[PDB]
Amino acid sequence: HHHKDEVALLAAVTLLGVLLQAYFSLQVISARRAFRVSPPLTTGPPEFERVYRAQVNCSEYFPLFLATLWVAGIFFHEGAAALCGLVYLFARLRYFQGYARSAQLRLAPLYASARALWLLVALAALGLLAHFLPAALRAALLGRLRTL
Amino acid sequence: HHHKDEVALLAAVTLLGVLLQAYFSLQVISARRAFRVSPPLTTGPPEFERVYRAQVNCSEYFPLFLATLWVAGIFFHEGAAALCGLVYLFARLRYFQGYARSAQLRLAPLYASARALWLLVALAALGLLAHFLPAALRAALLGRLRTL
Amino acid sequence: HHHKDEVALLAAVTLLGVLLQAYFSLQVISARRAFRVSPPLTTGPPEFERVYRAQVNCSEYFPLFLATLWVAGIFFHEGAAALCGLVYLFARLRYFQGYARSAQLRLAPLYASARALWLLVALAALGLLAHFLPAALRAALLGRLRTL
Ligand SMILES: N[C@H](CCC(=O)N[C@@H](CSCCCCc1ccccc1)C(=O)NCC(=O)O)C(=O)O
Ligand SMILES: N[C@H](CCC(=O)N[C@@H](CSCCCCc1ccccc1)C(=O)NCC(=O)O)C(=O)O
Ligand SMILES: N[C@H](CCC(=O)N[C@@H](CSCCCCc1ccccc1)C(=O)NCC(=O)O)C(=O)O
Ligand code: NI
């Protein structure tokens, strides 16, 4: 047997996320051409700095997303986690587009991405609680018993 | 039984990648001493900014590499994925060395790293397609059948 | 059967790490308000630049930590890896607090975080060596045998 089936949606969402990050990167290179900024050096016009910063921020959050997606998907529920992941990634795409246009337009999709991510966290937390708390509670009761 | 055997090459390549990242970090600290830059603050001579930026970029791509390596290795083929990973990591080492010497010398190994990574993506995509597409196609046919 | 049991501590430490990263992020937003820095743009007073840089560095190391935690936990020993992970994360929290106050105060917890992480690396390396080296050594002997 294989456990590919138990994680395939997580893997698909993960790959989609990688692809999205790649898209962000190409958008950064394109802003580097458009606004004439050569590597190294990450300062230039406001629009470049916004696109660049949107990419940096997405990159910074991407491992957090992956970690929680997987923990939630394995410990809580695969489908829920994948859905939350899809919502998160879509929110991040909109974040990147907004930020690229204006700092303020990054905000609505930013909030959406954050809501989905904390939800992923909550599912992870609940799943882990479900795993550890019963055995822990039993062990505590046994020690009390004890009396006897 | 354990699934360590099914992922050991992925794990080895992963660890090698971590080690390589550590190497990049130590190279950055060494440039911080050589070109007299004290934390925080990441601006200084061109050579420092290049070494620093090479490290930043490698760091930024490292989770993307890990994600795709694992998805490709689990869904497509472990050995192929690990090989692509090795090529990628070697390419990144050369990227870092080039960039450290000159922005332009970062370019050839950069292209090599990108080719290997998209290959990892393609293997991931193919592996996932192989997982989902048959069941999906069957389900679609069944709905057509239906007639009857 | 499920392998949740074999990775639950790794998952818990991972989630704790994500939560800690989130904390760092909120601390950065709070410094953005306190020291009046609006996105994009990551320059401002020294204290902001230190908090920001502490967050950036933690973010940069977080995937390395995750990779090694998991490899060590799967290939060497789950409990040891999780413990090292806890020590690492605590060290990083102290790192962030120190850096936030003064660059120099980042140093002691920084060294602690590095010691724990290399230990994670060593466990990963030993676990992987244990997996590959016997089969490899046998294969080499068989080829020698050979004679005959
Ligand atoms: N923020 C960018 C860094 C990333 C980027 O936009 N481009 C990549 C290469 S983009 C090529 C295609 C996308 C890469 C990839 C990644 C993950 C999966 C698929 C494709 C890069 O290596 N830039 C720095 C350099 O030239 O050394 C920058 O610093 O300029
Ligand atoms: N780009 C660097 C950040 C990383 C770096 O080069 N050094 C590490 C520590 S390097 C020590 C050895 C390598 C760390 C490690 C990581 C992963 C696996 C093994 C070893 C660091 O913590 N720098 C910032 C700081 O002093 O607070 C910088 O901002 O100066
Ligand atoms: N270093 C920060 C980036 C991250 C940060 O501090 N805040 C997050 C949002 S913090 C909200 C709560 C924490 C997010 C989260 C992440 C992981 C798990 C749980 C919660 C952010 O999106 N900043 C940039 C922007 O406004 O576009 C900066 O560039 O200002
Ligand atoms: Ni199994």
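Count begins at 1; order follows the chain as displayed.
Per deposition record, X-ray crystallography, 3.2 Å.
Cβ from N, Cα, C; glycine included.
Taken from Swiss-Prot as is:
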- A:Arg32, A:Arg53, A:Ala54, A:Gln55, A:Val56, A:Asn57, A:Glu60, A:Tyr61, A:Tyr95, A:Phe96, A:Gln97, A:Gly98, A:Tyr99: glutathione binding site (BINDING)
- A:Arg33: active site, proton donor (ACT_SITE)
- A:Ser38 to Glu (Swiss-Prot position 36): Reduced leukotriene-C4 synthase activity by nearly 80% (MUTAGEN)
- A:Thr42 to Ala (Swiss-Prot position 40): Leukotriene-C4 synthaseactivity is reduced by 30% (MUTAGEN)
- A:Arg53 to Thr or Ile (Swiss-Prot position 51): Loss of leukotriene-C4 synthase activity (MUTAGEN)
- A:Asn57 to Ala (Swiss-Prot position 55): Does not affect leukotriene-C4 synthase activity but substantially increased KM for GSH (MUTAGEN)
- A:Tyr61 to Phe (Swiss-Prot position 59): Does not affect leukotriene-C4 synthase activity but substantially increased KM for GSH (MUTAGEN)
- A:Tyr95 to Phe (Swiss-Prot position 93): Reduces Leukotriene-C4 synthase activity and increases the optimum for pH-dependent activity (MUTAGEN)
- A:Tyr99 to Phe (Swiss-Prot position 97): Does not affect leukotriene-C4 synthase activity but substantially increased KM for GSH (MUTAGEN)
- A:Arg106: active site, proton acceptor (ACT_SITE)
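For A:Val56 (glutathione binding site), the nearest of the recorded positions A:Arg33, A:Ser38, A:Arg106 in terms of C-alpha separation is A:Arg106.
Neighbour counts of Cβ atoms within 10 Å were compared across the recorded positions A:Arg33, A:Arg53, A:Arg106; the minimum falls on A:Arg33. In the three-state DSSP classification, A:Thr42 (mutagenesis position) falls within coil. Contact annotation for chain B: of the listed recorded positions (A:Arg32, A:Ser38, A:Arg53, A:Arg106), A:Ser38 place their CB atoms under 8 A from a CB atom of that chain. Residues A:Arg32, A:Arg53, A:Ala54, A:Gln55, A:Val56, A:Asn57, A:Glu60, A:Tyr61, A:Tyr95, A:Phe96, A:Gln97, A:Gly98, A:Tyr99 are listed as the glutathione binders, and the farthest two of them sit 22 Å apart at their Cα atoms. Proximity to chain C (Cβ-Cβ under 8 A) holds for A:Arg53, A:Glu60 out of the recorded positions A:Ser38, A:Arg53, A:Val56, A:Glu60, A:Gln97. In this structure, the C-alpha atom of A:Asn57 (mutagenesis position) lies 10 angstrom from that of A:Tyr95 (mutagenesis position). In this structure the C-alpha atoms belonging to A:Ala54 (glutathione binding site) and A:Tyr99 (mutagenesis position) are separated by 6 Å. Sorted by the number of other CB atoms within 10 A, the recorded positions A:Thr42, A:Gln97 start with A:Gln97, the lowest. Of all Cβ atoms in the protein chains displayed, 25 besides its own lie within 10 Å of the Cβ of A:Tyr95 (mutagenesis position). A:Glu60 (glutathione binding site) has a Cβ environment of 18 other Cβ atoms inside 10 Å. Ligand 3 lies under 6 Å from the Cβ of A:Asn57, A:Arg106, out of the recorded positions A:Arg33, A:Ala54, A:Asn57, A:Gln97, A:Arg106. Between the CA atoms of A:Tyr99 (mutagenesis position) and A:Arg106 (active site, proton acceptor) there is a gap of 4 Å, rounded to the nearest whole number. The Cβ neighbour count for A:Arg32 (glutathione binding site), using a 10 Å radius over every protein chain in view, is 18. The mutagenesis positions listed here are A:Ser38, A:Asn57; among them, A:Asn57 has the most other Cβ atoms within 10 Å of its own Cβ.
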